[PDB]
Amino acid sequence: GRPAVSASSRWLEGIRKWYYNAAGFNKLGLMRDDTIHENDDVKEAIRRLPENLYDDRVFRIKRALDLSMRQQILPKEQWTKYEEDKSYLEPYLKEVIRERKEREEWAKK
Amino acid sequence: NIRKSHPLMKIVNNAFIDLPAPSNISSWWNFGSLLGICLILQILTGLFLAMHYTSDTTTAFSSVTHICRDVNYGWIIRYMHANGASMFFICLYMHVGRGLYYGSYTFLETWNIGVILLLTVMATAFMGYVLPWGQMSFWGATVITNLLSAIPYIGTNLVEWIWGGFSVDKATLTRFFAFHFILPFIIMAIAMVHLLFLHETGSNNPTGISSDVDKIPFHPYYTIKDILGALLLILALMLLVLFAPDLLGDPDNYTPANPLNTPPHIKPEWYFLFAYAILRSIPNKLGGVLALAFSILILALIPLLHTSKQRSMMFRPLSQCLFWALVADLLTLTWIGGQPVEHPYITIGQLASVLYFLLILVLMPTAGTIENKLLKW
Amino acid sequence: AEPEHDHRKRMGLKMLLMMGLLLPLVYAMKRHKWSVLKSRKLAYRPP
Amino acid sequence: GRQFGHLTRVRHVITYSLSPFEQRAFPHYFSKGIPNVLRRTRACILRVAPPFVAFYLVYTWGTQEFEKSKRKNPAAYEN
Ligand code: HEM
Ligand code: HEM
Ligand SMILES: C[C@@]1(c2ccc(Oc3ccccc3)cc2)OC(=O)N(Nc2ccccc2)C1=O
């Protein structure tokens, strides 16, 4: 249940990395998880972050909102590099989705 | 002293002075206040025109000319009204586009109220246009009214009901004057309800990301941003009134009444063009009017088709391309709606009609889903 | 057909002339007040 | 509605700012602005512009066919 690497996977990665650059949130210093739409599952995931991450995301978002108002971007040297982009919210979000889905399955019986 | 305690200024303060607003809202956000200015504009000039217009079949066309020739400055007031109606639609369009692009429709209630506000002003402008009893006013009134006749089983009792007769005549011009006078007051109430629901969450912004960490007071900032932008709405309005009074105005309304003779090529106002093309595309009575209704009523399905993990389209290259293809498609519908129902045009007009719906009901939502996958979300 | 024709363009003149005064001025009023935000600087200093 | 003081929690960020009467309202209006607009233009042309040239091309063709097909036409009816 493992071995493979592929020139193709790199193409897929290359297509993702391409879109990531095209999306452009990294020009504002943002990270992927900073751009997620806050629905309830998400608000709760934000709520569960430890202080450091919680604070970092706040500052990044402020930095971006401030750029947006000036319609500027960060120097290229400071864009968030795909692959240096931390999925910090994911595991909390996945867990909050799991527990909700559990509640839902209980509500069915 | 205080703005905060007085039962009245407290509303003002909470709506225009201390309301926390995103530091980053764009020019695209100016349209809501411009829509308010439009409504007030229509209201004032509308009113002064009512102090001189008469609603009877005979003197209708005439009283309007009385205004443009005899009544002091009626011409300027009349043109501001007409050109104000166009601006109002220009603003609706931008405002609705801004909401789509930026995901603002996710504020369910306020977006749903907006749709109602859209239909209300369209109803309003229609009744308005009929008022001078010109050729297009009459035939346009005849076309649009007859749509209702497509409705199965009760279709004809309804048109005759709304007519107050056997065709658009006397009774209709008078009732249209009446409904056209009250509608903007009713619009005004819906707009306050629109603004109420919006304040519950405050404004969205270009990034689609919460701005609670970077809110600024509506007052000094949006107060001046709105002023500046009002002056721009005004320049654009005056340019029309003062240099191109007849530019959007069809030459045929400058000729009275002909229930006997339909003009060779009747052409909608402008802001109905795209919808007119859609209705026309399909060679069916029922299906045309159904397609027509759906063409506008679709806005309320938009929220169910949101598929992306992001709110705005700011970081969404695919959706962006499809959005503009939508705009470009509407612009095509506009061109086509103003053209004769013939060879190159009917086919172009049918393909643009499937595209409009194809891209809203299927293309956009599929782009959102592949953008998510591309991001590993 | 259009008796107002001549007054309208005299007004029209005044509208561009006035607009050409007010536009730059109102624009400058807004930049003045927005100065504070446009040049503001941020710094994050976590523990 | 929501009020300043009850929006959200923020820790550790300093904001430095100047009085309007102390700064310029248009600093490098052209020096920095022009470059900036060129840059925002580049960033969006590929998404905005194409659908419109597509309409443009169909606009000119469409009218071209219309004229040549109906009016101009009466082509051959030879006897
Ligand atoms: C305060 C409520 C309103 C009143 C009392 C009012 C009054 C009038 C009157 C008396 C006319 C016939 C005179 C003329 O044609 O110039 C008219 C025409 C019209 N009004 Fe209104 N109106 C009101 C709100 C609106 C609204 C909301 C709109 C939509 C923006 C609107 C757009 C029109 C249009 C398109 C016409 C036909 C203009 C033309 O070409 O002559 N008005 N209105
Ligand atoms: C009488 C017609 C309308 C009036 C008077 C009106 C007025 C306003 C005002 C004052 C705002 C505040 C900020 C801004 O400028 O964006 C706003 C925002 C908004 N309106 Fe309207 N609008 C009208 C038509 C519509 C329509 C047709 C829709 C959608 C069908 C709509 C849905 C929204 C939404 C979703 C927002 C959210 C703000 C954002 O996300 O940026 N409104 N409107
Ligand atoms: C101004 C106008 C009008 C006003 C509001 C409308 O409302 C809508 C606008 C867009 C989409 C749906 C409805 C439609 C037409 O009223 C009117 O008599 N016409 N003229 C007309 C000409 C040919 C066919 C049908 C109508 C309008 O354009």
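In order, the residues displayed for chain B correspond to 3-379 in Swiss-Prot numbering, which applies throughout.
Each residue, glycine too, has its Cβ placed from N, Cα and C.
If you look up Swiss-Prot, you'll see B:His83, B:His182 marked as heme b b562 binding site. Sequence-distant contacts of B:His83 (heme b b562 binding site), defined by Cβ-Cβ distance under 8 angstroms and a gap of at least six in the same chain, are B:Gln44, B:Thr47, B:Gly48, B:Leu51. B:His83 (heme b b562 binding site) falls within a helix when secondary structure is assigned with DSSP.
Under its natural variant annotations, Swiss-Prot gives B:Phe90 to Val the following note: In strain: 65, 66 and D. Using a 10 Å radius centred on the Cβ of B:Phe90 (variant position) and all shown protein chains, the other Cβ atoms total 21.
Taken from Swiss-Prot, the feature heme b b566 binding site applies to B:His97, B:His196, supported by experimental evidence. Here the Cβ of B:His97 (heme b b566 binding site) has 20 other Cβ atoms within 10 Å, regardless of which shown protein chain they belong to.
Using a 10 Å radius centred on the Cβ of B:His201 (ubiquinone binding site) and all shown protein chains, the other Cβ atoms total 14. Summarising the annotation, Swiss-Prot assigns ubiquinone binding site to B:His201.
Annotated pair B:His201 (ubiquinone binding site) and B:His182 (heme b b562 binding site), C-alpha to C-alpha distance, rounded: 29 Å. Among the recorded positions B:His83, B:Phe90, B:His97, residues whose Cβ is positioned under 6 Å from ligand 1 are identified as B:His83, B:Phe90.
Proximity of the recorded positions B:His83, B:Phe90, B:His97, B:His201 to ligand 2, judged by a Cβ distance under 6 angstroms to any of its atoms, singles out B:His97 in sequence order. Contact with chain D, taken as any Cβ pair under 8 Å, is found for the recorded positions B:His201 out of B:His83, B:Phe90, B:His97, B:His182, B:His201. Cβ-based neighbour count (10 Å, all protein chains) for B:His182 (heme b b562 binding site) stands at 21. Closest by Cα distance to B:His182 (heme b b562 binding site), from the recorded positions B:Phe90, B:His97, B:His196, is B:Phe90. Around the Cβ of B:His196 (heme b b566 binding site), the same chain contributes B:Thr112, B:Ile115, B:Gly116, B:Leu119, each under 8 angstroms and 6 or more positions distant in sequence.
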